[PDB]
Amino acid sequence: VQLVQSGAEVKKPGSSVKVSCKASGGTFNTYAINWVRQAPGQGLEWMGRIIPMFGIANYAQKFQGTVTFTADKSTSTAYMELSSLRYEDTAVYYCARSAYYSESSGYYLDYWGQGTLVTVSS
Amino acid sequence: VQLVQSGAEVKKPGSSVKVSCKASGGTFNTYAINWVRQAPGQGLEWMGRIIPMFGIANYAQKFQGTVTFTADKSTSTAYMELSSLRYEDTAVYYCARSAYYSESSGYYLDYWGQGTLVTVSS
Amino acid sequence: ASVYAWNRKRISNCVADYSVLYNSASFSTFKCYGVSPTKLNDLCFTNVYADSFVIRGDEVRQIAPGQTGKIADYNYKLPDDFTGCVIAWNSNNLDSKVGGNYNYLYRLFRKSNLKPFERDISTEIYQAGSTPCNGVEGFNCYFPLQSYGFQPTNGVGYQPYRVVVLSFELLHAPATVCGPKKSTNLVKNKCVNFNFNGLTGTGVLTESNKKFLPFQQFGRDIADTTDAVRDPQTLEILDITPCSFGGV
Amino acid sequence: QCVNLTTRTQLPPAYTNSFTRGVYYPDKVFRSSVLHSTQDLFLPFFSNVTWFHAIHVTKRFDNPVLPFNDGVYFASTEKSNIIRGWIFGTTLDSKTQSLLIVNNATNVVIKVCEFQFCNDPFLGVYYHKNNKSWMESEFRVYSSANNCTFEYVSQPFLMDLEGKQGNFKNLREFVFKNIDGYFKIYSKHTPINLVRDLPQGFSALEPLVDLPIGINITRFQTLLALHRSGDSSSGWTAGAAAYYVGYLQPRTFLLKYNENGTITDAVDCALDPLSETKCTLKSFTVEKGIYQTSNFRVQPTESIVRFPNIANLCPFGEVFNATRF
Amino acid sequence: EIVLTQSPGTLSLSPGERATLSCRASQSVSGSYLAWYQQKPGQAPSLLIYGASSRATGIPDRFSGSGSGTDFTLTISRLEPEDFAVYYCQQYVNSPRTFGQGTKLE
Amino acid sequence: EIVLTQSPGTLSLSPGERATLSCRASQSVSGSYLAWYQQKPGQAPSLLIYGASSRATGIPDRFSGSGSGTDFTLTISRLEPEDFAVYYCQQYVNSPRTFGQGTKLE
Ligand SMILES: *[C@@H]1O[C@H](CO)[C@@H](O[C@@H]2O[C@H](CO)[C@@H](O)[C@H](O)[C@H]2NC(C)=O)[C@H](O)[C@H]1NC(C)=O
Ligand SMILES: *[C@@H]1O[C@H](CO)[C@@H](O)[C@H](O)[C@H]1NC(C)=O
Ligand SMILES: *[C@@H]1O[C@H](CO)[C@@H](O)[C@H](O)[C@H]1NC(C)=O
Ligand SMILES: *[C@@H]1O[C@H](CO)[C@@H](O)[C@H](O)[C@H]1NC(C)=O
Ligand SMILES: *[C@@H]1O[C@H](CO)[C@@H](O)[C@H](O)[C@H]1NC(C)=O
Ligand SMILES: *[C@@H]1O[C@H](CO)[C@@H](O)[C@H](O)[C@H]1NC(C)=O
């Protein structure tokens, strides 16, 4: 219901960063978490999904090898690791729900976090 | 398959009556016959069963000494005798077949007769 | 455990107590195959398997030998020659949580039917269409597992049933698992028919001064006949002598 | 999994003489002050047993292939309990049920649970130098558990695992038998004060356990622990130990039981003429005289079959090789 | 005698979807022996389900009994205007058969 | 992977009444696996329409999708002064959940 995430990362180019989307109680239980790269002034680029219960993370072809998805079953917090800050990597990283189960058959993004913007500086 | 029974008994209180449920061919052979008291505006009460082949009739505690079950092996007809018409005895007496065989284990009422209603009058 | 991750425990090298399960009768479903539930489990086994998994009430019959269903073919398959006990009971208070408890999963679909006593913990996205899944949740590709979702106010058919499948092997010669035992009080100085460890005999039992070794049950003197026997319940050694007889 | 058997010198197998050992209780029957003659699978007196010395002092780590014909006598002479376990089976490649005996640092595990074991006859104890503590750090058990029919784990305990210097001080004797679907393991412990020998004297191997397995067993293996004073294809230290392997044969033995009920002495019925005379007189003391002992007969070397006469010639060829058919 | 208590006493208010009807017994039904009876008004009952889930003839599969232990279920996929008649529970345990009170009595 | 092309690129000129916001895909969306979103400026997108025409929690009934095959409509009864947010399409037909470019970007 509430997915408060991290703020803003003063990451010098080449320096790694980890995101901190915080899932409310029962979020991880029946819902996967999705990450979408929103570079300032473009469209939404789906990075991938974290299935928290079974620890399954699958990424798109573009972002493979450049980003790492982790989630903590205890404390119910979602994390995204960026390998290094490439110049085009600056974007507001979002986090969103999904009814990944078959019976629900949702797979769409119910609720979203505020956003985490990475940049060369602030 | 067809168990046509008696119609309606104009029995003054204290006067005995005998029912005449008629078994179709082969009914008595492999099936017991059950009688169920349906007091007008109440539930079905199991009076008992008559095993025609071996002439065995066993009754519930309530109806013991007040009701007599008889069946005629020739003409394949089922009869129930009421000792006297007590005031609460007015009810639509039904007749139904039961699979009393051990191997079959069904012990269920499959088909029913139309019903015989006794009363103070008609 | 959940049905897909059916948890197996090995009951080994211990005297088994099935009477306590029979007298408690706290298990709504008490179906035993090969060995009858009517006091026939007091027997010896080389191997006792205990398996626990939580199912919905409506399909607790499916997990019986030679039966088919979703749980039977995709989660836990019982061998057609099962000679065990399928024991089930309601866990609505324990295993249903307000707003639903989603901790228990089940494999609605799988590529093939499951083999007897075989597990599958794979989370590979089930194929239902020409398009490859690629590990994404979409059209014609669905997560194999689903949540039961037991709710506190729901029908018992939609309420959890914990099932502790007991798999016996019915070998009485090898017998690691000692069976439940009857108790007969000791009687002394009387010509009694005694059955000690299957050995049947006639004679009186008296106090014995002989000291048996810990691994020895009965003793034989000269001419190869039983002389002293140690009863197993209270490790007491008793001298067997024939009761009085003679010509007239 | 497999093991790090590297830089092991090849030396011909050694055979040592076993002196009046390998005697066990034939049954669970108590007998007091009586001479009892019984026929069973036994280890012969003054026999030949195969001696393996995996001693660090190369280092001749001993882990060979050993068959299981009818029963195995296994004596372990040790000062730090290098020996760990044994593996009984037929194929070793997960396609047939096998046995596994492992006594690790805390428990004793005897499980008929099929595992991957090309050899798996090694165990690893790491000896730390910063602090004095010997603990088993490396256990090779299985790449994948294909099948499982039995599991048994003993209650947890503590063990020394330290390697003392000096002569051997402990002797663990084992007999493994498999008849009528029953696996019998008989064991005994005895203190000793020798450097290298099989101790003389008499010791009765009391029963310990009876495994209910009922599978075919025609091979057996020996698992040993190495100390570092998983490791794959790398240098090791054997650690001072020895073990003797002998095979059991169906023999008739005459045993003396004292008033205590334990086995006091035993003699064979096939070793030398005096022992067979004792067997046939059912006494350990014999008086002067001549006794009819047994019967001597020579086993026919081969069976001639000269009963057919000169062979005649059925003219099948006249039919088969005929000009016109 | 087995005290049966049909829980939905009055469901003849012309409902829709599935009207689960219940039955409960003091001691659990032995060997899942129970029956459901149509009891059409002005007529005699007909066997709907026998045992627990076994299906009787002349009746469509729109009735899917779902009971165990305290056998308790008659489930009509679509309520039918004609099929609003009271349904009776008869236990077949050794103690003398006692029908239930009924579950669709106007 | 299936792409998506939102046709009305710029409708943020303060319009009114019905709209015809569209999306089209190279291979037809299968089983109406489409999702509309509501990216308000300075904030994260909020789900608008899932499936083809289904209604989201909180969203006015006014928002609707009359799409099929190449699902292409986001009918809104009346353009609100506040509701000029860029609306985003997404397809989840066994693809890496690709999004469109947007349709109400100033
Ligand atoms: C010796 O072996 C036993 C049997 O495998 C070990 O006991 C198990 O250890 C694992 C790992 O810690 C636990 O998950 C199991 O629950 C243990 N089983 C029991 C019955 O306690 C034991 O840890 C081993 N000891 C050493 C030193 O390796
Ligand atoms: C030892 O065994 C071998 C064969 O295994 C045998 O030939 C020999 O006689 C035995 N005894 C000695 C003393 O070598
Ligand atoms: C002390 O010994 C133990 C072995 O029992 C070892 O695990 C531990 O690392 C040692 N302590 C230090 C500081 O190395
Ligand atoms: C178990 O043993 C059988 C033979 O009995 C063999 O075919 C199989 O590969 C083994 N493993 C499994 C996982 O079944
Ligand atoms: C064990 O050997 C016996 C006798 O040859 C045979 O009956 C049985 O099939 C064997 N067990 C196997 C192959 O598992
Ligand atoms: C048993 O052995 C003890 C010595 O351990 C001895 O004193 C005793 O006499 C023996 N038992 C009997 C019954 O004689």
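For chain D, we keep the numbers from Swiss-Prot: what you see runs 14-70, 76-247, 252-347, in order.
Going by what the header records, the deposited coordinates were determined by electron microscopy, 2.4 Å.
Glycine residues also receive a Cβ, built from the backbone N, Cα and C atoms like all the rest.
What Swiss-Prot says about the natural variant D:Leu18 to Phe is this: In strain: Beta/B.1.351, Gamma/P.1, 19B/501Y. Around the Cβ of D:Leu18 (variant position), a 10 Å sphere holds 13 further Cβ atoms from the protein chains shown.
In the three-state DSSP reading, D:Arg102 (variant position) counts as strand. All protein chains included, D:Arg102 (variant position) registers 21 other Cβ atoms within 10 Å of its own Cβ. Here the residue is the original one, while Swiss-Prot reports the natural variant D:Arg102 to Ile with the comment In strain: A23.1.
Among the natural variants that Swiss-Prot reports, D:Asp138 to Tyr is described with the note: In strain: Gamma/P.1. The Cβ of D:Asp138 (variant position) lies under 8 Å from the Cβ of D:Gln14, D:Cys15, D:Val16, D:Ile105, D:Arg158, D:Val159, D:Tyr160, D:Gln239, D:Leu241, each of these being in the same chain and 6 or more residues away along the sequence.
For the natural variant D:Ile210 to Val, the note given in Swiss-Prot is In strain: Omicron/BA.2.75. Other C-beta atoms found within 10 angstroms of the C-beta of D:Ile210 (variant position) number 17, with every protein chain shown included.
For the recorded site, D:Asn343 (mutagenesis position), the DSSP three-state label reads coil. Around D:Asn343 (mutagenesis position), there are no C-beta neighbours below 8 angstroms that are at least 6 residues distant in the chain. Experimental mutagenesis at this site is recorded by Swiss-Prot as D:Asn343 to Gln, annotated: Reduced viral infectivity.
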Rounded distance in angstrom between the Cα atoms of D:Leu18 (variant position) and D:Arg102 (variant position): 17
Rounded to the nearest Å - Cα separation of D:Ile210 (variant position) and D:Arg102 (variant position): 20
